[PDB]
Every structure is written in structure tokens, then in C-alpha cells.
Amino acid sequence: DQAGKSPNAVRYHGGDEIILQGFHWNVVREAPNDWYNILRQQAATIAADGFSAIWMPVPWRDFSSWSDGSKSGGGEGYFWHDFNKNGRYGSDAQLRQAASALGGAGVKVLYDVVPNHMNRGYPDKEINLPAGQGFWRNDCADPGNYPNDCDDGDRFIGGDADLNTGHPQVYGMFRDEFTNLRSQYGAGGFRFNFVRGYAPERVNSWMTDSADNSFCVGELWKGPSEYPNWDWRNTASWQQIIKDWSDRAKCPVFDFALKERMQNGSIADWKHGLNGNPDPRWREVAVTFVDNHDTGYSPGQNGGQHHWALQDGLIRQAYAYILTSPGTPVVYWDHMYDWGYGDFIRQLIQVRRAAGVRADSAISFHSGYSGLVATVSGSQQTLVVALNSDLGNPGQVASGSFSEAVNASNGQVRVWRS
Ligand SMILES: OC[C@H]1O[C@H](O[C@H]2[C@H](O)[C@@H](O)[C@@H](O[C@H]3[C@H](O)[C@@H](O)[C@@H](O[C@H]4[C@H](O)[C@@H](O)[C@@H](O)O[C@@H]4CO)O[C@@H]3CO)O[C@@H]2CO)[C@H](O)[C@@H](O)[C@@H]1O
Ligand SMILES: [Ca+2]
Ligand SMILES: [Ca+2]
């Protein structure tokens, strides 16, 4: 496991990670207080499957609850009240055991952290920040969903639970928790939630202070149309928006550019995500995914959130693409362990590793065939990927001797190695 910073000092940890998203939306409902036991028991399996890191749920206890019609939720971690680890996923003791098992098996543990807001109204919590001291966004005049003097980012819905992450004392509080997670809970890095809610630069500061050499990823989900009309971003590509955040936070960013193309474009257009960018400084910072707990379905209740879910007919194609291309891929718990795509994903992980494909590997797209046809220059081997294509043989598009590595869904998914 190579472990440096990119040529632009972005914390991609060598550019060779393969991450497993360690949970789905309904875990606290389906395996109440048992999740960490489940991960401890699966640790060896996860490690054997080929994952170098696991994205853990928010460790901070969440006893929130909400409901609007048919839809209900809470306790998943995004509306935590204090840093106590005895939450709905399991106890502090179980977390430590879980993190120890994962780490023991060579899997780095990445924690999901929510610095933007907290469950302000929770009657029994260990963290109580009073009003009138500048700890909250609403300690200042709050016009709309725009930075105010108490919060240099967007607000979460109403903004009444938004923290002034820039307040010396709030910053310091998060800083200390990140260091704790690293020193007693075996953190190898963090997944930053709702990155639109506070300054990119603050993420860099936090990383510098607590885990400079760790892996980090930011969740920036905000389209061009969400920026003000006078902002350059209102007319920029999804790629430029996430790339800009990454340059400032010095952390890799979720490829929402690729996700938007998977949802709205044709398969041939998948070449427009950040990870397909001809400049390695651009594609190496992309953190690719097919679905997550927000965008995809989850076993259980209401099918989870499914805010921007990939149709089942493209799941295999979607995984074939992210596992064989540049950037850093993320595999969704469910596709891997619930829905039966596990064997298929296992195969591709092996292909990725044997070819020596990494964050900055070169990718070329071929224009003369239907579907998506790409040539990937791994450090060990060259890959020819043809998805929903009429391509006849790898030799039509690449020089060399190729063997078939993957052939699934009636040739809709084909991968060849040199
Ligand atoms: O006190 C502040 C606000 O509190 C109340 O908000 C409720 C929401 O109405 C609920 O829908 C819910 O919010 C969830 C949200 O549904 C869920 O997607 C998740 O959101 C994450 C998401 O994973 C991710 O995309 C990311 O970008 O950030 C989001 C925020 O972390 O988690 C949310 C929190 O559980 O629950 C909240 C709070 O209970 C109230 O209705 C508001 O008016 C009020 O302003
Ligand atoms: Ca690494
Ligand atoms: Ca905010």
C-alpha cells in the first residue's frame, strides 16, 4: 500500500485504494446495535475480497427521529448529538473491536464525519453550546441558504442546527475529535459529509492538524444551477465545481460528474466524469461510485432513500467501468453483499489489481464503436473495456496481444488484458 500525496498535495494515499462503503441506509433499523459485530465477523471476508479501506458509518451517536407521511428516518448518524460512540450501530467497545479486526486484516478504516450541524435540541447530550456566543450559524442574521457571518458555507435545510465551524472553539472541538478517532479508534482517514456547508480550506486545516498523511474524501453534491448567477460555478461543468473544492481542501472528491452522466447521459457519455479527464491532476482526485446510501436503494424500509439510483440494467456495466478506470473506486455494501453482484465485483477487483490500474492511469476513449470503449494503461497491463458495444475484438482499438478477462451479461460487459 503506497501512501503519498499527489503531485498537487492531495491526500489520495498513494492513489491505489479500493474502498468498500461499509453500510446501507437502513442498518440501524435492520441490524439495530449489531452492525459493528457484523463488520468484525466479516473483516476477513472484506480483506479477502480485495478492499484496501472501508468507509464506516458516523461513529457519533444519533437518536434523532423524523417523519413526513410514509417516510420516516433517524439514528443513521447525520444528526448526531455528541461524540459518544454508544449509538445505533453498536457500543464503543464493539467499535473498537470492529476497527481492530478490520485494521488487523489490513483494511484501513475511514470514518464518516459530520462537521456542519448537530442535533441541537437533543435533551440529553454531552455537548451543549449556548446561543449568543457565535457558535451557531443563527447567532448571526441568516437571510437564506448562503454563507452568513456565523457560517461560511450553506446551511442544512433551515440552518438552525448549523455550527459556526470557523469559531475557534468549534474548530478546535472537531480537531480534537479527529485526533481521538485516529488515536483510539484506528482511523486511517475521513469521509467529509455535506462539504458545501463550510469552507474547503477548513477541511485542509483539519487534515493538516489531525491526519495529514491520511486519506480523505469530500462529499460535494451541488450542481451548477445551485450557485448564484454571478458565480462562475453557475455556468461551469460538474467536473470543474468538484475539482475546485478538491484543490482547496487538498482531498479527493466524490465524482458527482460521473454520477450525473450515469443518471442523465448515455453510456458513451460516461467519459465525461472527472475520472475520464485527460489531465492526470484532474482524474486522480476523483472518487468514483455507482450508488451510495443517499443515491441508491437499501434493503428494508421504503427501499431506503434512492434519491438518484442507477437502474438495475446498468449495475454491471457501471461497476465494470469504475473498477477498470482511473480515480479511486467505491463499492456499495449492498451490491457487494446483499444483491449478488459480489462475485462479479470480486473478479473486477482482481483484474484492476493485476493490471496495476491506479488513480492516475491513462484512459483513452474510442469513438468508432457503439457504447463505451476505452483503453486503460495500467502499470502492469493494458485493458480494453467494451460496454454495450459493437466492438468485435480488442485489436480493432489497441495494439498488443489480449486475453479475455471478463465476459458478462451476453457480451454487454467485456474486458481484455494485454
Ligand atoms: O434542525 C435542523 C433541521 O431539522 C429537521 O430536519 C430533518 C429532515 O427534514 C429529515 O429529512 C432528516 O434529514 C436527513 C436527510 O433526510 C438525510 O438525507 C441525511 O442527509 C444527509 C445526506 O446523507 C447527505 O446527502 C449529505 O449531503 O448531508 C445530509 C445532512 O447530513 O441525514 C439528514 C439528517 O438525519 O432529518 C433532519 C433532522 O432530523 C427539520 O425538518 C428542519 O426544518 C430543520 O431545519
Ligand atoms: Ca494507499
Ligand atoms: Ca453550514
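For chain A, we keep the numbers from Swiss-Prot: what you see runs 22-439, in order.
Recorded method is X-ray crystallography, 2.0 Å.
Using the three backbone atoms N, Cα and C, a Cβ is placed for every residue, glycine included.
Positions annotated as active site, proton donor by Swiss-Prot, on the basis of a curator's inference: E240. DSSP assigns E240 (mutagenesis position) to coil, not to a helix or a strand. The local packing around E240 (mutagenesis position), expressed as other Cβ atoms within 10 Å of its Cβ over all shown chains, amounts to 17.
For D22 (Ca(2+) 1 binding site), the Cβ neighbour count at a 10 Å cut-off comes to 11, with all displayed protein chains included. The Ca(2+) 1 binding site feature in Swiss-Prot is assigned to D22, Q23, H34, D37, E38.
Its Cβ taken as reference, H138 (substrate binding site) is surrounded by 26 other Cβ atoms within 10 Å in the chains shown. Per Swiss-Prot, the feature substrate binding site maps to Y99, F100, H138, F177, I178, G179, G180, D181, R212, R217, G218, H314, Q326.
According to Swiss-Prot, the feature Ca(2+) 2 binding site maps to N137, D172, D175, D183, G218. In three-state terms derived from DSSP, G218 (substrate binding site) belongs to a helical segment. With a cut-off of 8 Å between CB atoms and residues at least 6 apart in sequence, the same chain places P136, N137, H138, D172, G174, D175, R176, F177, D183, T186 near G218 (substrate binding site), listed in sequence order.
As a published mutagenesis entry, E240 to Q appears in Swiss-Prot alongside the note: Abolishes enzyme activity.
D315 to N appears in Swiss-Prot as a mutagenesis experiment; the accompanying note says: Abolishes enzyme activity. Spatially close to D315 (mutagenesis position) yet at least six residues away along the chain are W46, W242, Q326, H328, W329, judged by Cβ distances under 8 angstroms.
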What binding-site residues in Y99, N137, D172, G218, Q326 place CB under 6 Å from ligand 2?
none
Of all the recorded positions given, namely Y99, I178, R212, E240, which is spatially nearest to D37 (Ca(2+) 1 binding site) at the Cα level?
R212
For the recorded positions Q23, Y99, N137, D172, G180, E240, which sit with their CB under 6 angstroms from an atom of ligand 3?
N137, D172
Report the binding-site residues (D22, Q23, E38, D172, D183, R212) that meet this criterion: Cβ distance to the nearest atom of ligand 1 under 6 Å. Use sequence order and write none if nothing qualifies.
none
Of the recorded positions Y99, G180, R212, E240, which one has its Cα closest to the Cα of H34 (Ca(2+) 1 binding site)?
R212
Taking Cα atoms as reference points, rank the recorded positions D22, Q23, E38, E240 by distance from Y99 (substrate binding site) and give the first.
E240
What recorded positions among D22, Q23, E38, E240 are found with a C-alpha within 10 angstroms of that of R212 (substrate binding site)?
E240
